[PDB]
Amino acid sequence: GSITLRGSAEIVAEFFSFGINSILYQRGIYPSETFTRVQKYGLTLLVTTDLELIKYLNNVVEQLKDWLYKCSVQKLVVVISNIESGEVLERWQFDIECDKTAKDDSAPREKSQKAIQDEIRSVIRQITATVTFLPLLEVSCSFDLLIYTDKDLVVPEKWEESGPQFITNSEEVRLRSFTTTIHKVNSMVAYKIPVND
Amino acid sequence: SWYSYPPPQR
């Protein structure tokens, strides 16, 4: 095979799925008895075997490739709001860059794993890290997956074309970023800012 | 142009 994006999409796919899954544990989108802690990217990260979720991310990952990789994927935002009665409280936003000028394609294997390990290391850690930094939390919140494209993005009932909603009042804190000639992944999470009045 | 993905239901 003479693929190109598939390579980056491979890491980017497992990267998002790993970083995302970890988010749910770090956040509390479902019972902890459903996830498994593993050592991927050379470091320890947790994962989940949730079928429903796996089915949610399956469609996302499947189309992420078809709909996103076939239209350029640049950034990703995640809106997490307490379903019980807390509105938007946590919003996990990560940047995704697929293919960064490489018309050559004359280099055996074009994918950075080491630099990846570092990012993914901080990505899995930053999620879990901030949580510990938070004063306890675990609400049956709802999920909102956001995707950032470039050209005209055509969506039916699957997604909602927008994004600027930028929550109502939350602070965004940078955690880490990485840019390679084959792809670039950024990491920054935001949560509801206290002191409303 | 970014997307918005809705959550589950029940």
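So for chain A, numbering is Swiss-Prot's, and the shown residues are 9-205, in order.
Cβ from N, Cα, C; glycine included.
According to Swiss-Prot, the features are:
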type	residues	note
MUTAGEN	A:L13 to A	Leads to formation the closed conformation and homodimerization. Reduces binding to MAD1L1
DOMAIN	A:14-197	domain 'HORMA'
MUTAGEN	A:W75 to A	Prevents interaction with CDC20 and leads to formation of the closed conformation; when associated with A-133
MUTAGEN	A:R133 to A	Prevents aggregation and promotes formation of monomeric protein that slowly interconverts between the open and closed conformation
MUTAGEN	A:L153 to A	Leads to formation of the closed conformation; when associated with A-133
MUTAGEN	A:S170 to A	Reduces phosphorylation on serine residues; when associated with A-178. Abolishes phosphorylation on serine residues; when associated with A-178 and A-195
MUTAGEN	A:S170 to D	Abolishes interaction with MAD1L1 and reduces interaction with CDC20; when associated with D-178 and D-195
MUTAGEN	A:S178 to D	Abolishes interaction with MAD1L1 and reduces interaction with CDC20; when associated with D-170 and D-195
MUTAGEN	A:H191 to A	Prevents formation of the closed conformation and interaction with CDC20; when associated with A-133
MUTAGEN	A:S195 to A	Abolishes phosphorylation on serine residues; when associated with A-170 and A-178
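Rounded to a whole number, the distance between the Cα atoms of A:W75 (mutagenesis position) and A:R133 (mutagenesis position) is 29 Å. For the pair formed by A:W75 (mutagenesis position) and A:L13 (mutagenesis position), distance between Cα atoms is given as 13 Å, rounded to the nearest Å. If you compare Cα positions, A:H191 (mutagenesis position) sits closest to A:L13 out of the mutagenesis positions A:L13, A:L153, A:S170, A:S178. Taking 8 Å as the upper bound (exclusive) on CB-CB distance to chain B, the mutagenesis positions A:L13, A:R133, A:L153, A:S170, A:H191, A:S195 give A:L153, A:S170 in sequence order. DSSP assigns A:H191 (mutagenesis position) to a strand segment in the three-state reduction.
Neighbour counts of Cβ atoms within 10 Å were compared across the mutagenesis positions A:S178, A:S195; the minimum falls on A:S178. A:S178 (mutagenesis position) carries a strand DSSP state (E or B). A straight line from the CA of A:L13 (mutagenesis position) to the CA of A:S178 (mutagenesis position) spans 34 Å.
In this view, A:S170 (mutagenesis position) is surrounded by 11 other Cβ atoms within 10 Å of its Cβ, with every protein chain counted. Rounded to a whole value, the Cα-Cα separation of A:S170 (mutagenesis position) and A:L153 (mutagenesis position) is 12 Å. With all protein chains in the displayed structure included, the most crowded Cβ environment within 10 Å among the mutagenesis positions A:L13, A:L153 is that of A:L153.
A:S195 (mutagenesis position) sits 16 Å from A:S178 (mutagenesis position), taking the C-alpha atoms as the reference points.
Within 10 Å of the C-beta atom of A:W75 (mutagenesis position) sit 19 other C-beta atoms, taking all shown protein chains into account.
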